[PDB]
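Asker: One structure coming up, written as C-alpha cells, with questions to follow.
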Amino acid sequence: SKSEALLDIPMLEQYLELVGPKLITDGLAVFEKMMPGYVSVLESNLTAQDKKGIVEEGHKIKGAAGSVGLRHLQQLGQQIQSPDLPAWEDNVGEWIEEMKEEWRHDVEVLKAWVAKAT
Ligand SMILES: [Zn+2]
C-alpha cells in the first residue's frame, strides 16, 4: 500500500508509456541532489519566522515533487504553501520536519517501483 499512498501511479504509468523510464530516473536524480538544499532553506525560514520564505520554498518543492510523481511530498508542499488553512501556524513546523525525515525514503520507494514496472 506504500506505493499507492506515496506515488502518483496513474501519472507514472502514463509517463512510462509516453516517455519511458530514463526521463523519470534522470528527473529523480536531479530531485535528489536539490532536495537537501530545499529542505535546509525551509528550515532556515522556519527559524527566522519568514512566512513568505516558507510559502515560496513550499511551492518550489510542490512543483518539483509533482514533476516526478511524488504525490505525498507534493501534498505536503501544498499544505506548507497554504497559510489560509486554519491549522497552518500550528502545523507548518511539523510538516517541515515530516518532509525532512521522509523524503529520502519516498525517493527510494519510487526507485523501486520504476525498477519493477520496467
Ligand atoms: Zn509524510
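The numbering of chain A matches Swiss-Prot: 659-776, in order.
Per deposition record, X-ray crystallography, 1.6 Å.
Note that Cβ sites are derived from N, Cα and C of the backbone, with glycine treated the same way.
What Swiss-Prot records for this protein is below:
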DOMAIN    678-771  domain 'HPt'
MUTAGEN   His717 to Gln  Loss of activity
Asker: What does DSSP give as the helix, strand and coil breakdown of the domain 'HPt' (678-771)?
Answerer: 80 helix, 1 strand, 13 coil
Asker: Using a Cβ cut-off under 8 Å and a sequence separation of 6 or more, which residues in the same chain sit near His717 (mutagenesis position)?
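Answerer: In sequence order, the residues whose Cβ lies under 8 Å from that of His717 (mutagenesis position) (at least 6 apart) are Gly735, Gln739.
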